[PDB]
Amino acid sequence: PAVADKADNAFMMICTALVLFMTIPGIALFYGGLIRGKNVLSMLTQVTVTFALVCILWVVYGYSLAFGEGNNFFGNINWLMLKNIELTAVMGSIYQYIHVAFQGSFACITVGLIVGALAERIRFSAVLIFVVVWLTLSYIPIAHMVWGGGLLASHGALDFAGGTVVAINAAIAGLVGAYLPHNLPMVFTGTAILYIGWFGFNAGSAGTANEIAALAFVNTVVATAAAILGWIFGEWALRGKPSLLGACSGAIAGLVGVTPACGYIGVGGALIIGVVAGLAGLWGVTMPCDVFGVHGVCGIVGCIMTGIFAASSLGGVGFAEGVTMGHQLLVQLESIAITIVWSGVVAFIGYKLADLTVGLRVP
Amino acid sequence: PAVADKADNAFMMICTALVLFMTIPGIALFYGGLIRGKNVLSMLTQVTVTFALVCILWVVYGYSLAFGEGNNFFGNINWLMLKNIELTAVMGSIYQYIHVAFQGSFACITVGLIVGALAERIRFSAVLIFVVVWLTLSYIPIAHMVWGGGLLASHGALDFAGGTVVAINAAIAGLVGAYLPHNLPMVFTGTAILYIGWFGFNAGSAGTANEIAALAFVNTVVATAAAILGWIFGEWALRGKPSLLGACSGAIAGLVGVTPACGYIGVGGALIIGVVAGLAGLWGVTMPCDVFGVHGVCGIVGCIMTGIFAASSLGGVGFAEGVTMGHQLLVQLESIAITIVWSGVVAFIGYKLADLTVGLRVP
Amino acid sequence: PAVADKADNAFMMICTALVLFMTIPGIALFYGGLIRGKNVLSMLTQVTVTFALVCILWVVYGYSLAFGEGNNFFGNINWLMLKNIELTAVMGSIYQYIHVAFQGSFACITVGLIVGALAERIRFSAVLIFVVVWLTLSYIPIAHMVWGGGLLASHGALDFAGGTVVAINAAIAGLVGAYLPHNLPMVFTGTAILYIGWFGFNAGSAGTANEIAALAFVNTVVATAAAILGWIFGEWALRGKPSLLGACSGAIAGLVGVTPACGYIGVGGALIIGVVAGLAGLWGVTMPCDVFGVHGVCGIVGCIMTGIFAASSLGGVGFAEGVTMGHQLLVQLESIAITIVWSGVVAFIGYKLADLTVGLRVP
């Protein structure tokens, strides 16, 4: 039976630490610099407490429901509090315990993205109700569909590190919420921490320290850099001069945009995707909930452009056998639509259930 | 003869970097946000300078006296400035040089915990005298007894990553000192950095990237999360609402509390220990020297509960052969008592020697 | 043919992340705390945007020109946008893609050092012109000469991690620029981040997680610590008392000073070099462009003292066969002189070309 590679265990434990770093303190510092000063302490408390909450649900049933074998949409409850996972159980080339932690860290940042923005406007008890509903009925199933052999995986969807599961998912939940900057040095710092953490998010998504981790790494560096220049250029062109928030936003645009693609494309495609994401990001925000705007627009762009740049002819690792580019594009579009709709319905339901129970707006 | 595993070398060099990160800037930023503004620069200077000092003593004689073979209480002086350690010498499954650095990083954070709190009130020259006395006569011997095959090890004490050597040790030295918040975003940031660094502290304590590192990792995530919720819940129950400092304190409570236990217990036990530590932490502080209160109370709780949750029947890795739970508990209690008393006497002696030499209170 | 070691791939991807961390946000936070408050946002924007720029040039032609095989001074254009690098191509014991990223991260921090200081005083378009000229005509060739088998390598120059390529190179470019503190907690934080990142910079320079990485690690800890004490002592002796900025500056002095030496010397030599660098650093600044003063003086000192402490007799790894200490010293001095002069001429040319094109001073 399959044995764990200690190089892969080491790499993926470090990568997990780096993705946890994106939430505590990365996204908290990012939002903390954007939202109103009088609301900062409260937002940091909600982000910390709901981080804790997601860690606990994850171990309790969340991992089992996302990565256990179930149906197209849901796993199982065989792995309650990780029961029936032998300590020496291997998954891929690493101990399954490490897989549990790595996967849970992506749940954390996804919820962090939502809670940092709406903490300002949502009653504390209502944010907790929301997180439970939405993590369970939206993050878990969509993680299952994409990474847990569910519906979208079984149709060949390409999403290396979570254009759909993290970015579009959170953008939508966040925008349904929206519907219902005071310290820029602090914003830069959280962007920097998000950037560094994002190497574990992207490279670690290979599940091993191989050439695919290596390619995801370099593509992360290249797409972020290109998106920064693309945003800044567009800001200089429209606004006369670059801005710090413009630079940071560009960095996030390329990161988001390269997320579904990093392990599939060539550096040339990483560059193109970075430029397009930076401009699309800028275009989008022109039309702190802007954050969901960048994530949504840039994650859509990234997801689509994965179905293009994965092609061998464009420097990519190649589509699966018998899969033309037109097919892959169709599948990317279907994954994106399912994610938008599934997350929105569940977001809507989470917000309504909170509102009926405790009320939504902060008193 | 034993050969180094490059996966283990890589893992443990990264883990060391992460534990150094807990001090520079983690604990400095933590205290910097708590202590009075007019005292911050001075505290950061003392924490930086005494960090340097501990790094130097460690290489000079400290490593040799803690990890050389000696008696029950002290090692030797065979390893002055690491003499007689061949560059290719292996210890466990890593080069001994890496062991030297990893172990020294735990000395650093231990002293950081003490100096950040009392820098406010202690003359600079007096803090330096103190660090030399206490590192040498308390941290070194207790490290030797627990991790260097001394007294407590030879009786089977369980302390995976330093409930006794770091937490209770520093709590006591700190409280003997005490006897003789202005920027909460900064407090959150150092808590976040302590949390991330704490994965190298806990996982790296396996000495290898194996299933025990993996288990220590997951248990770290789970106990911190549970302690956060446990503290916050108790604060909501007693104070009407959660607070940011409450959340951060809870995070530290679970971290401390899971420290002696992380590599020995199951996630179920990690959860229980996290909840208890969060509440005990809150209970303790109710009765910035609060920091030593959490470390002391939570490290005592963690140390005791290791002697319980290590049991195979409760999901743990199992006690040694022929060791009943009652026995392990007795040994945990004896280790805790020896640490409290040994550290206190030496703390007291360090403070008195400083006071007689240069005087203790800042002029 | 040579196969990649996954332990080395993991180690070096993490090390790269750590060196990128030194720039984003390390050096930005360092300068941000030093320069005038009204200039901070602008400096952070320029550091972020030129970081992006260096990442892009690097992938486009920069890597190929530095590490392709060419002549004594320049590589080639065989590796445009990494063309002709097979994804599974190995270099040393890691995938070449990882080598590309690791090497590019050193270009980034080098430019970060220059731009953080002069952003205050240089027109944005002029800093971009400058970076292109200087990275291409100075950083690339000097990287080629030292690490890409060019002139200085072929004569046996010792520079483990970039006393010449990074520190002296940037000091000079920076001082030619100069010729033509408001938040100390923020300065400490960036110093801390530079320190932690510097373990990937120094240890990762072994190209593998072996005993040399291990030695570079420990030597980093020891030289930084010793330089901190050496600076602080000199400040106490001259100024009556230590200061936070004094402590941070000392830390940077030892780091810079041990950079060319870390993988070649013994811990005893690491200690000596640390003390000398801390004092020389202090001496130098006595005679935020001080930053280039420390880097220049301390990098010169470090480079020279590598040619001394590498000796087997002084605990070092040993000079190459047939190389006496006097010879190695001669070669170190020649490398230092070539770097000073090459960088200055190119710096001067970059500043003049910018000035003739867009003008240099901020309007």
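Numbers in chain A track Swiss-Prot; the residues on display, in order, are 24-203, 217-323, 333-408.
The header says X-ray crystallography, 2.1 Å.
Even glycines carry a Cβ here, placed using N, Cα and C.
Quick look at what Swiss-Prot lists:
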MUTAGEN   A:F129 to A  1.4-fold increase in transport activity with methylammonium as substrate. Shows 80% inhibition by thallium
MUTAGEN   A:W170 to A  2.5-fold increase in transport activity with methylammonium as substrate. Shows 80% inhibition by thallium
MUTAGEN   A:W170 to L  5-fold increase in transport activity with methylammonium as substrate
MUTAGEN   A:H178 to A  Abolishes the positive allosteric modulation observed for binding phosphatidylethanolamine and cardiolipin-like molecules
MUTAGEN   A:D182 to A  Impairs ammonium transport. Loss of activity with methylammonium as substrate. GlnK remains fully uridylylated and localizes to the cytoplasm during a transient increase in extracellular ammonium
MUTAGEN   A:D182 to E  Impairs ammonium transport. Retains 71% of wild-type activity with methylammonium as substrate. Allows some complex formation with GlnK during a transient increase in extracellular ammonium
MUTAGEN   A:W234 to F  Retains 80% of transport activity with methylammonium as substrate
MUTAGEN   A:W234 to A  Loss of transport activity with methylammonium as substrate
MUTAGEN   A:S241 to A  4-fold increase in transport activity with methylammonium as substrate. Shows 80% inhibition by thallium
BINDING   A:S241  NH4(+) binding site
MUTAGEN   A:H340 to A  Does not prevent transport of ammonia. Loss of transport activity with methylammonium and methylamine. Shows normal GlnK-AmtB complex formation after ammonium shock. Loss of both methylamine and ammonia transport; when associated with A-190
MUTAGEN   A:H340 to E or F  Loss of transport activity with methylammonium as substrate. Shows normal GlnK-AmtB complex formation after ammonium shock
MUTAGEN   A:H340 to T  Loss of transport activity with methylammonium as substrate
MUTAGEN   A:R406 to A  Almost loss of activity
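Features per Swiss-Prot, on structure.
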residue	record	contacts (Cβ under 8 Å, 6+ apart)
A:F129	mutagenesis position	A:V42, A:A166, A:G185, A:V188, A:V189, A:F237
A:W170	mutagenesis position	A:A89, A:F90, A:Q126, A:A176, A:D182, A:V188
A:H178	mutagenesis position	A:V376, A:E379, A:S380
A:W234	mutagenesis position	A:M45, A:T256, A:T260, A:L291
A:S241	mutagenesis position	A:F183, A:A184, A:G185, A:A252, A:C298, A:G299
A:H340	mutagenesis position	A:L136, A:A190, A:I191, A:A193, A:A194, A:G197, A:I288, A:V292
A:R406	mutagenesis position	A:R144, A:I145, A:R146
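Among the mutagenesis positions A:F129, A:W170, A:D182, A:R406, none has a Cβ under 8 Å from a Cβ of chain B.
Its own atom aside, the Cβ of A:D182 (mutagenesis position) has 29 Cβ atoms within 10 angstroms in the protein chains shown. In the deposited model, 9 residues between A:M323 and A:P333 are missing, and the Cα-Cα distance across the gap is 14 Å. In this structure, A:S241 (mutagenesis position) is part of a helix by DSSP.
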